[PDB]
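Working notes for the structure below.
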Amino acid sequence: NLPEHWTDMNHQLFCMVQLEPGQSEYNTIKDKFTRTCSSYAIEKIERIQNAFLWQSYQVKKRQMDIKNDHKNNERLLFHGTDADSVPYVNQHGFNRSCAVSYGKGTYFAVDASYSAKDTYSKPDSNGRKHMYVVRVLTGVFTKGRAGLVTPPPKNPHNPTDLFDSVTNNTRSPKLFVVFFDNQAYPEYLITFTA
Amino acid sequence: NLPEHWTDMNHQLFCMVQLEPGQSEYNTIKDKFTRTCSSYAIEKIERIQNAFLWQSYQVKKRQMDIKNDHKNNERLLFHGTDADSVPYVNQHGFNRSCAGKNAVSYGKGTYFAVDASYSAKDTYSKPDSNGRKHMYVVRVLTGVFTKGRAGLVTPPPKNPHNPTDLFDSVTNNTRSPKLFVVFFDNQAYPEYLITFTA
Ligand SMILES: O=c1[nH][nH]c(=O)c2cc(OCCc3ccccc3F)ccc12
């Protein structure tokens, strides 16, 4: 049941579809980035159309919607990576084993400026940096700490009912960590330069 | 969307169903077990009915069935563990971030065994305070596999030059696999828990 803003894929399950500048979908994502990265130069933005990844994600969302009894568990966040990992993320999404102050999961930033550090979006031979815009099932979150391998239990008297993610600051989060596969869908890849 | 032989759970999402000796369901797991673990005795075998783990697992199996070419992608394997992990694995399944280092390591992942005798070892199914040992019987999406190597954090690529086209799992020996290692959540479904003792 693939989102309707996706474009046809000739019966295939994976495409990276480059967005054309000045149409409304591109403008939205660029606005989100330029809010804190207006000083960088956007080379391209690509919509990630991965049927499998999407399917596992929507399963996890339907379950987190049921478990939390409401429907507001998703945030749009950013994630900068190195060029060598982009093929992997396109196809297989985010993976904590590849990645840790608030836990050993995957880190997603609220501000593009954070993902834009060269430590995260390392620039390649030709100078290019890479950053995803990510649907993340953050659901109910709590402050993290170093060494977590899964979020803390909501009530440590029912030790297996867990928060859905952790953050550096609960009242005003600026990063999120999720510890399970298919809790995050990589939705756009922004290719940009300093 | 759940198997039509599970017990009605009444819109619960999880329960454990103790099995009866004599029934084919119980007797086949015991045979499987005692085929290599004849000198341990089974206390009980519980069918794990966990709707969410099932749902995400069946989705991964569907995906591997589509991607591989009429491959028998699923195996029934064993997993010894300690009492303290049973609650977690029951509700949440297997989590590579939690897994032990295997005496012979073929990657950093969750390990499953062909032979119950392997899982039966004290280092996996640690006896709890009452002498009870615990072993899962697991549906594991082994897919297309290759010999692993200790440094692996994901299965290897089938071709170095296409790094994202991955083996689904890895094994200690391709010609006579006795263990498998899986590197992703929801690739193994914990279907029965064997409680056993010496
Ligand atoms: O955008 C990102 N891509 N990849 C990352 O690994 C990443 C990691 C990341 O850390 C935030 C957590 C943190 C804060 C302070 C000291 C140490 C820490 F770990 C933020 C953003 C990103």
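We number chain A the way Swiss-Prot does; in order, the residues shown are 481-579, 584-678.
Per the header of the entry, the method used was X-ray crystallography, 1.8 Å.
Cβ coordinates are placed from backbone N, Cα and C, and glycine is handled just like the others.
One mutagenesis experiment named in Swiss-Prot is A:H559 to Y, and its note says Abolishes catalytic activity. DSSP assigns A:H559 (mutagenesis position) to a strand. Neighbour list (A:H559 (mutagenesis position), Cβ cut-off 8 Å, at least 6 residues apart, same chain): A:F574, A:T590, A:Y591, A:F592, A:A593, A:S599, A:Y604, A:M615, A:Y616, A:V618, A:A668, A:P670.
Listed in Swiss-Prot as a mutagenesis experiment, A:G560 to A is described as follows: Slightly reduces catalytic activity. Abolishes activity; when associated with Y-559 and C-604.
Annotation of the mutagenesis experiment A:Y604 to C in Swiss-Prot: Reduces catalytic activity 20-fold. Abolishes activity; when associated with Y-559 and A-560. In the three-state DSSP scheme, A:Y604 (mutagenesis position) falls into the coil class.
Taking the Cβ of A:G560 (mutagenesis position) as reference, residues of its chain lying under 8 Å away and at least six apart in sequence are, in sequence order, A:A593, A:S599, A:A600, A:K601, A:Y604, A:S605, A:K613, A:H614, A:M615, A:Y616.
Missing segment of 4 residues between A:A579 and A:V584: the endpoint Cα atoms are separated by 8 Å.
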